[PDB]
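This report concerns only the one structure given below.
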Amino acid sequence: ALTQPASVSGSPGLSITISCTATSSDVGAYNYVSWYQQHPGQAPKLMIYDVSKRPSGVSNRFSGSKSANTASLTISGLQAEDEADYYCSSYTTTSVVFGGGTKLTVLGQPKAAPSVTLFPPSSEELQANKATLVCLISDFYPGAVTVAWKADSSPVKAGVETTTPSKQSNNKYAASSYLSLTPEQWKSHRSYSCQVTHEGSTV
Amino acid sequence: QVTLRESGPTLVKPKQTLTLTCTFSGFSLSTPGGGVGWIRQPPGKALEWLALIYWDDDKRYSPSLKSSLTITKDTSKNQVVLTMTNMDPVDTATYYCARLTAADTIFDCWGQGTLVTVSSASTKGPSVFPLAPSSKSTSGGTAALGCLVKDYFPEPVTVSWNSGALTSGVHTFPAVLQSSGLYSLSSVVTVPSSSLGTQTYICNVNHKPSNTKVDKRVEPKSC
Amino acid sequence: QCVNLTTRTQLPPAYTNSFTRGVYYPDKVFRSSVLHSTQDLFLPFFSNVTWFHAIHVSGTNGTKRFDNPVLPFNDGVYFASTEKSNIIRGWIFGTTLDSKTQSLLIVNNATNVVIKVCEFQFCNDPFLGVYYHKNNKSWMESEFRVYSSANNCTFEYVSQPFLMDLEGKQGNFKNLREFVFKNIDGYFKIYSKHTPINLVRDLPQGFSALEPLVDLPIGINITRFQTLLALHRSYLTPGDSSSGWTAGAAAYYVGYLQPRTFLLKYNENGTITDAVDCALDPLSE
Amino acid sequence: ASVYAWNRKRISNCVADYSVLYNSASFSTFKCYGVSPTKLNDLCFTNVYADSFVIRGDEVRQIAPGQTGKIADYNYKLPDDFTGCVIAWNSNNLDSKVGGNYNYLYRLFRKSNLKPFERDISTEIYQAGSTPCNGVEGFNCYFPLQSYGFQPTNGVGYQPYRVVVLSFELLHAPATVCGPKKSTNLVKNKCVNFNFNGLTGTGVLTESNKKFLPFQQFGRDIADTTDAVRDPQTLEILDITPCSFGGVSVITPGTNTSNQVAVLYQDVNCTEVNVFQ
Amino acid sequence: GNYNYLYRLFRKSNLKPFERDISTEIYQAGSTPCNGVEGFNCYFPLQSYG
Ligand SMILES: *[C@@H]1O[C@H](CO)[C@@H](O)[C@H](O)[C@H]1NC(C)=O
Ligand SMILES: *[C@@H]1O[C@H](CO)[C@@H](O)[C@H](O)[C@H]1NC(C)=O
Ligand SMILES: *[C@@H]1O[C@H](CO)[C@@H](O)[C@H](O)[C@H]1NC(C)=O
Ligand SMILES: *[C@@H]1O[C@H](CO)[C@@H](O)[C@H](O)[C@H]1NC(C)=O
Ligand SMILES: *[C@@H]1O[C@H](CO)[C@@H](O)[C@H](O)[C@H]1NC(C)=O
Ligand SMILES: *[C@@H]1O[C@H](CO)[C@@H](O)[C@H](O)[C@H]1NC(C)=O
Ligand SMILES: *[C@@H]1O[C@H](CO)[C@@H](O)[C@H](O)[C@H]1NC(C)=O
Ligand SMILES: *[C@@H]1O[C@H](CO)[C@@H](O)[C@H](O)[C@H]1NC(C)=O
């Protein structure tokens, strides 16, 4: 069982140590260890293949070795970059286990303000029994914030438990939402408040 | 040399036979050490190894689903079929076709990731509908168009504007299953309303199970 | 595929004289206008050599003389071929010749001289042969029944593959290739010389050198001698697989050698023009 | 292959460059229990013998002359006067599958004794006692060919190791298999010591106009003296002439009168050593 | 095995007649310099008799 911590984040440019457990007799000698790096939405990239030596495809400052019974990929130079999920992998006596995962993030980012843009549906999906008041929530780095609706009646869910967990090229996770309504009612409602709350800027 | 092509049906029935054809080229299952295999990984969860086809026709299985796990190979067609019998409802995960090039190099090659869901709900038609700006769509200046699609159970869908020509700056972020039981996602491509009527915007929906290539142009619509 | 094809009416074989034949280069030294002598294994001049006839006469009565017997190989042999259609194309050796000693397969049907030092058990009377197909109108090789129990091999010296004509036409002889299959100190020294001839039933007189072809470093025991001739079989001539073979017209003048000193006379260009037997009439001594 | 079915790859007519193999430094061990690791690239043999077998990392010392082992005393033994060499490297890179690679085989239970250089295909069941087998896998009868498993993440003593034996046997046939005879640059118009394949001596290597025969290489003179040879690399005639030598004769008057001398380098143009030729 | 008695395996060149040879420097075999580190092609020149 290659149990890994949830998310050990640190300051950029720091040699934070990633660890997984002893991998006892179920794992014979712990000689074939390969850390992974799975970016959200893409395939994992191999940062190391052996205990110490790394492959020639993604040769970078990703260094690490096993001291006594656990491996730790220490990154010091090329640390201020994108973040992903780490996975230490090894073979057991009869099987191959990947264990848990380490969703290491880059702590420290200047937050200014999110994006609150209302996008009413055009006159194409209304008459098709598919009216939807979509709301775009983006321009915020830390995770996916929770959207709040206070459109003068009550906080209704209406199917917004998505948060769209997918980062863009700028590593900014957008917390967009949608809204399911009645077939045809446009003039009877008002501007649905989509003032999302964000860490640092509640508005 | 890396021509890994992951295929197979996404929406499958409960207790069915899953077929995952992984086509490749270059390296084959002839030199010792080279071994193709599949790795199971649920969306947002960790990874786990299921099958590993080796050069010596060795079908190494995992003890978790040893009774139901089966995989074959084809050296002539360069296609490896993973036959996961008795698809349980919990088996919904994202499979990954890899290649064990050697004992030390643990799964050098990796595929793209094909999401396979298992349920009794049948497939549905798309809901491709443009998102044109309205009179109350001006908040801070961002009034980009959209290709919101809903009313479809198969989760993996891709939106390609102009058949992969206007795909510069696409921010289409997919979503998860809603409370009703239908997925939905819209495009957040960085296209202002200024250069909207002079250029053609056609988001070709790519639905794998239903195989419906619906095309719909985008124009600024009035009230 | 070994079936015995004798079909022979043998007669007491005749013998011919060696008119200054069997002189090669004992080494690779270059000398101009030098009369250096040495103790080598050259062929003595004016000596009775063994003659084997291989002409199939089909006239009034004719004869089917087809001789390929075993010959005691003491130290060497002076091989000649006064052929006109390239009939003789094989040379095999050995001590017992039945899966006991390392044998040879020096033969060239139509491709190249495949010097394969193999240890198969070839059968007692092997023979090659070509067919005159009526559907192709060409002399192609289609018979390679020499060895039966092919075993592992030790040395391969396949030369450049080529294509001959194998035209079994009659008339006057126009080619002569001499060879010396001697072996001393485990070195199968091979000599060769292609000289044109114009004769009917006599050995050509004169002097001719013998340039070395190849020096095989294999050190096997050679105490016998066997030739492999070609059977130009045809469909117009009747017969069966045991008697329907039509031999050509050729003859090889084999001759045993012995230690004998010789007085070589190198030319100004570096070739041996004349030589003295050093054992003939007292004038030569 | 394995120790049970170790094959023999005998190749003749070689130029065996063992220097690049000794300078490779990629294998685990290279120390062989035969001739010294040096000077073996200049001695010439008749032919080379090659084998192929794998043994775990715990018995890599059982391929030495005068050793005992349950794996080596019944699969592959060493000669009493082994003079060749044995090379082995870590095979845990491409021949070790997960769960135990059962491709290779091994045999440890044999009633008879094994002789050096004796490859057997004995597959019949073995009896570990006096009771006959009669074709059963029960008591007092065990199958000799067991599963040679390869755990990919086990100790070093269990990792696979590809072993090859290079026996330098000598026979009565002339020596053919030997390594590189390196050459140097060409020297012209200078008294230098040459190291040709056939001749070794001193002299001046100049050019000439005489042409040798296509098969002839060397060349002598009337009184058995070398005059010109052919360069083995490039087909060309090189006139080999003995460089300038002679005798020094000191012509001096009476020492009571003066003390000056005048040397005379005899039969030399003295451009190679008051000058008056 | 009395390990007090040992002999030298080899050296760079042949020893002169009646000449002492007391050295610890390992033999630099191959082409890569040993730099005083023992390993491949850097065996110890001395070896016990056993
Ligand atoms: C040919 O003759 C030999 C010996 O005379 C004999 O051993 C062999 O069986 C014969 N071949 C046939 C096909 O009879
Ligand atoms: C020897 O040669 C002479 C000259 O041709 C010949 O008359 C004689 O028959 C030959 N004798 C033998 C035994 O070959
Ligand atoms: C000759 O012609 C036949 C057709 O009758 C063909 O099968 C064959 O290949 C040709 N060549 C030879 C060498 O027989
Ligand atoms: C292989 O060659 C050796 C060497 O002469 C010989 O003893 C052995 O019988 C050969 N094996 C076979 C199967 O012909
Ligand atoms: C064969 O030749 C070898 C030398 O290569 C020699 O030792 C041996 O005695 C010879 N045997 C016979 C039967 O001539
Ligand atoms: C020697 O060689 C020269 C080369 O030009 C040639 O002219 C001459 O005829 C030759 N002499 C012979 C072959 O006797
Ligand atoms: C040997 O190599 C040299 C270098 O290219 C070349 O000039 C020469 O012709 C070669 N000799 C041969 C192939 O006999
Ligand atoms: C000595 O060398 C000179 C240099 O040209 C030459 O002219 C002279 O003939 C040489 N001496 C003799 C005796 O050849």
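The residue numbers of chain E are those assigned by Swiss-Prot, with the residues present covering 447-496 sequentially.
Recorded method is electron microscopy, 3.8 Å.
For all residues, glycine too, the Cβ spot is worked out from N, Cα and C.
Among the mutagenesis entries in Swiss-Prot is E:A475 to V, noted as: Increased resistance to neutralizing antibodies. The DSSP secondary structure for E:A475 (mutagenesis position) is coil. Counting every protein chain shown, 18 other Cβ atoms lie within 10 Å of the Cβ of E:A475 (mutagenesis position).
Following the DSSP three-state reduction, the secondary structure of E:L452 (variant position) is strand. Neighbours of E:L452 (variant position), defined as other CB atoms within 10 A of its CB across all chains, total 13. Under the heading of natural variants, Swiss-Prot lists E:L452 to Q and annotates it as follows: In strain: Omicron/BA.2.12.1.
Under 8 Å, Cβ to Cβ, and six or more positions away along its own chain, E:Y453 (variant position) finds E:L492, E:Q493, E:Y495. What Swiss-Prot says about the natural variant E:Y453 to F is this: In strain: B.1.1.298.
For E:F456 to L, Swiss-Prot lists a natural variant annotated as follows: In strain: Omicron/EG.5.1. Sequence-distant contacts (6 or more apart, same chain, Cβ under 8 Å) of E:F456 (variant position) comprise E:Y473, E:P491.
Around E:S477 (variant position), there are no C-beta neighbours below 8 angstroms that are at least 6 residues distant in the chain. Looking at Swiss-Prot, the entry for natural variant E:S477 to N says: In strain: 20A.EU2, Iota/B.1.526, Omicron/BA.1, Omicron/BA.2, Omicron/BA.2.12.1, Omicron/BA.2.75, Omicron/BA.4, Omicron/BA.5, Omicron/BQ.1.1, Omicron/XBB.1.5, Omicron/EG.5.1.
Within its own chain, E:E484 (variant position) has E:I472, E:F490 as residues 6 or more apart in sequence whose C-beta sits under 8 angstroms from its own. Mapped onto three states, the DSSP output places E:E484 (variant position) in coil. Listed in Swiss-Prot is the natural variant E:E484 to Q, annotated as follows: In strain: Kappa/B.1.617.1.
The Cβ of E:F490 (variant position) has 13 neighbouring Cβ atoms from other residues within 10 Å, across all protein chains displayed. Listed in Swiss-Prot is the natural variant E:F490 to S, annotated as follows: In strain: Lambda/C.37, Omicron/BQ.1.1, Omicron/XBB.1.5, Omicron/EG.5.1.
Within 10 Å of the C-beta of E:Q493 (variant position) there are 11 other C-beta atoms, taking all protein chains into account. Swiss-Prot lists E:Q493 to R among its natural variants, and the accompanying note reads: In strain: Omicron/BA.1, Omicron/BA.2, Omicron/BA.2.12.1.
Natural sequence variation is annotated in Swiss-Prot for E:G496 to S, with the remark: In strain: Omicron/BA.1. Non-local contacts of E:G496 (variant position) by the CB criterion (under 8 A, 6+ apart in sequence, same chain) comprise E:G447, E:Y449.
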Self-check item: Residue pair E:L452 (variant position), E:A475 (mutagenesis position) - Cα distance, angstrom, rounded
Solution: 21
Quiz item: Select from the variant positions E:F456, E:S477, E:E484: which have any Cβ-Cβ contact with chain D shorter than 8 Å?
Solution: E:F456, E:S477
